[PDB]
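Q: What follows is a structure written as structure tokens; I'll ask about it next.
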Amino acid sequence: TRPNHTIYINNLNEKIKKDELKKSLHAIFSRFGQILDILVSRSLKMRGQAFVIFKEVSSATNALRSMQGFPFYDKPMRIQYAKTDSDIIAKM
RNA sequence: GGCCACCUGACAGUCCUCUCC
RNA sequence: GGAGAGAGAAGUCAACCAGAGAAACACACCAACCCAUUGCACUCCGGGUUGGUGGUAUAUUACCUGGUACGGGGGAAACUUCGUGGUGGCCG
Ligand SMILES: [Ca+2]
Ligand SMILES: [Ca+2]
Ligand SMILES: [Ca+2]
Ligand SMILES: [Ca+2]
Ligand SMILES: [Ca+2]
Ligand SMILES: [Ca+2]
Ligand SMILES: [Ca+2]
Ligand SMILES: [Ca+2]
Ligand SMILES: [Ca+2]
Ligand SMILES: [Ca+2]
Ligand SMILES: [Ca+2]
Ligand SMILES: [Ca+2]
Ligand SMILES: [Ca+2]
Ligand SMILES: [Ca+2]
Ligand SMILES: [Ca+2]
Ligand SMILES: [Ca+2]
Ligand SMILES: [Ca+2]
Ligand SMILES: [Ca+2]
Ligand SMILES: [Ca+2]
Ligand SMILES: [Ca+2]
């Protein structure tokens, strides 16, 4: 997609509990820039996926490039820019 | 006296309907 | 959301009333597995199995203790005793 503040991550290990997943995700993407929020749900349609909202688009980009395919909980991470702005960025 | 279905009724954390706030 | 009412599923129960009073079932939540899902969201929330926990279910229908209504005993009497849905079919 086109650059976005938020990156969409899928092909994540569905067995990891929400709290732990969000914490590890925060630990791995922290270095690219300030993270405004990380959204994760284990519902039928959202499981295996996560939305990491960066304060700066440039951070979404470096994070996406450097971490594409990163082995996370035994599965290579797939990353794309989110198709639309996350509410906090849009309502901003 | 027992066992199954069924009938009437008592009981009425889900759901539906109605009234009021 | 909340408060009433109707109906009523599941399940338990049976002469009626009252005091005590579980279980069953329904529902919700948690855990572990299994199945399904590769899904672009920002109003939580897939299914199944096993186990567990919970509620003005703080219910009421078993059971328990009192009386009430007919029946069977016994006793001068007083009174004291046991028993109390409809229907068909099948089991000695
Ligand atoms: Ca979780
Ligand atoms: Ca979740
Ligand atoms: Ca890790
Ligand atoms: Ca795996
Ligand atoms: Ca309710
Ligand atoms: Ca008001
Ligand atoms: Ca309210
Ligand atoms: Ca209410
Ligand atoms: Ca009713
Ligand atoms: Ca019934
Ligand atoms: Ca009671
Ligand atoms: Ca009780
Ligand atoms: Ca129970
Ligand atoms: Ca349940
Ligand atoms: Ca699974
Ligand atoms: Ca698909
Ligand atoms: Ca979208
Ligand atoms: Ca939205
Ligand atoms: Ca929600
Ligand atoms: Ca009798």
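Numbering, chain A: per Swiss-Prot, residues 6-97 in sequence.
Recorded method for this deposit: X-ray crystallography, 2.2 Å.
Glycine is no exception: its Cβ is also placed from the backbone N, Cα and C atoms.
According to Swiss-Prot, the mutagenesis experiment A:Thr11 to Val carries this note: Abolishes RNA binding. Among the mutagenesis results in Swiss-Prot, A:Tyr13 to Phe has the note: Substantially reduces RNA binding. The residue drawn here is the original one. Quoted from Swiss-Prot, the note on mutagenesis experiment A:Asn15 to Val is: Abolishes RNA binding. A:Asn16 to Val appears in Swiss-Prot as a published mutagenesis result, with the remark: Substantially reduces RNA binding. Experimental mutagenesis at this site is recorded by Swiss-Prot as A:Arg52 to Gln, annotated: Abolishes RNA binding.
Let's see these features in context: how buried, what's close, how far.
A: Remark: A:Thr11 (mutagenesis position) has A:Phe56, A:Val57, A:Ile58, A:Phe59, A:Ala65, A:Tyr86, A:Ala87, A:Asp90, A:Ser91, A:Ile94 as non-local neighbours, by Cβ distance under 8 Å and separation of at least 6 in sequence.
Within 10 Å of the C-beta of A:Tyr13 (mutagenesis position) we count 18 further C-beta atoms, all protein chains included. Secondary structure at A:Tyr13 (mutagenesis position), as computed by DSSP, is strand.
Around the Cβ of A:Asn15 (mutagenesis position), a 10 Å sphere holds 14 further Cβ atoms from the protein chains shown.
Long-range Cβ proximity for A:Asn16 (mutagenesis position), meaning a same-chain Cβ under 8 A and a gap of 6 or more residues, is found for A:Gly53, A:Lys80, A:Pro81, A:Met82, A:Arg83.
Annotation for A:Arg52 (mutagenesis position): same-chain Cβ neighbours under 8 Å, separated by at least 6 residues, are A:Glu19, A:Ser46.
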